[PDB]
Each structure stands twice: as structure tokens, then as C-alpha cells.
Amino acid sequence: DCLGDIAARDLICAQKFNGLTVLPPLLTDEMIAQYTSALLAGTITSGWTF
Amino acid sequence: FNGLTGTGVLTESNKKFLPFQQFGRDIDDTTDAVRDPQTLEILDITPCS
Ligand SMILES: *[C@@H]1O[C@H](CO)[C@@H](O[C@@H]2O[C@H](CO)[C@@H](O)[C@H](O)[C@H]2NC(C)=O)[C@H](O)[C@H]1NC(C)=O
Ligand SMILES: *[C@@H]1O[C@H](CO)[C@@H](O[C@@H]2O[C@H](CO)[C@@H](O)[C@H](O)[C@H]2NC(C)=O)[C@H](O)[C@H]1NC(C)=O
């Protein structure tokens, strides 16, 4: 029944009949992007001091 | 359905079955669509939670 974006609604239908499920990761990709941006800004502005 | 058993939610679908084909199948040998023997309509099968 279509696929809205990647994980917009998805009907929570990662299930496939005979007991086989896929679990979502703890950290969404936005948090990882924020982590990388923080590390990169820190290394540009402060060097290795931070 | 005509000797084909299972369990799940039946819903209306928009598949295009050939005139002689009876039931569809996924890429993992699982059924996903069935012809209704009395009235020729395509029913999709989705497992309940
Ligand atoms: C759980 O199922 C219900 C079904 O009632 C979903 O409700 C849908 O909500 C969206 C957003 O408002 C509507 O556009 C749909 O029309 C609703 N469904 C129906 C059948 O009316 C609900 O979104 C589902 N929850 C999740 C997390 O997928
Ligand atoms: C098998 O199912 C019924 C058995 O009577 C028939 O199909 C319906 O028949 C009624 C009246 O007998 C009609 O009003 C409906 O319009 C029919 N439905 C369809 C989908 O044609 C008929 O004998 C057989 N139907 C089919 C499709 O083979």
C-alpha cells in the first residue's frame, strides 16, 4: 500500500507473515547528523583542545 | 479458498491476474493474492499484528 518517504507512516508493516520482525535503531539519523556537525564545528573552531 | 488455507486480513486489491491464473505469490513463495472462486475478484492477504 505504497511507501510514504522512508519511515513516515509505513503502517508499521516491517512484519512478514511467519514471525520475522525488524526493529528500529535507537538513534535516528537526525541525531547522528547533529553529532557529526557538532564534532566538525568543534574541530574547525577549537582544534584539538575541545 | 479452493483448498488453499491460511489466516489473515482480506482486502480488495488492484492486481491484474491472467484469465487462467488462480493465486499470486511473493518472491519468498508466500501467497499475497487470491481469486475468489464465485465472483472473480482479486483479494489481497495481509497478516494481522
Ligand atoms: C493505526 O491505524 C489507524 C486506522 O484507523 C490509522 O489512522 C489513520 O490516520 C491517518 C492520519 O490521520 C488517516 O489519514 C487515515 O485515514 C487513518 N486510517 C483510517 C483507516 O482512517 C493510524 O494512523 C495508524 N497508526 C499508525 C502509527 O500507523
Ligand atoms: C457463480 O456465482 C453465482 C452463482 O449464482 C453467479 O454469479 C452471480 O449470479 C447472480 C445471479 O445468479 C448475478 O446477479 C451476479 O451478477 C453474478 N455475479 C457475477 C460476478 O457474475 C454465477 O453462476 C457464477 N459467477 C461467476 C462470475 O462465475
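Since chain B takes its numbers from Swiss-Prot, the residues it shows come out as 543-591.
Note that Cβ sites are derived from N, Cα and C of the backbone, with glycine treated the same way.
Under its natural variant entries, Swiss-Prot includes B:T547 to K with the note: In strain: Omicron/BA.1.
Listed in sequence order, there are no same-chain residues at least 6 apart in sequence whose CB falls under 8 Å from the CB of B:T547 (variant position). DSSP assigns B:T547 (variant position) to coil in the three-state reduction, outside any helix or strand.
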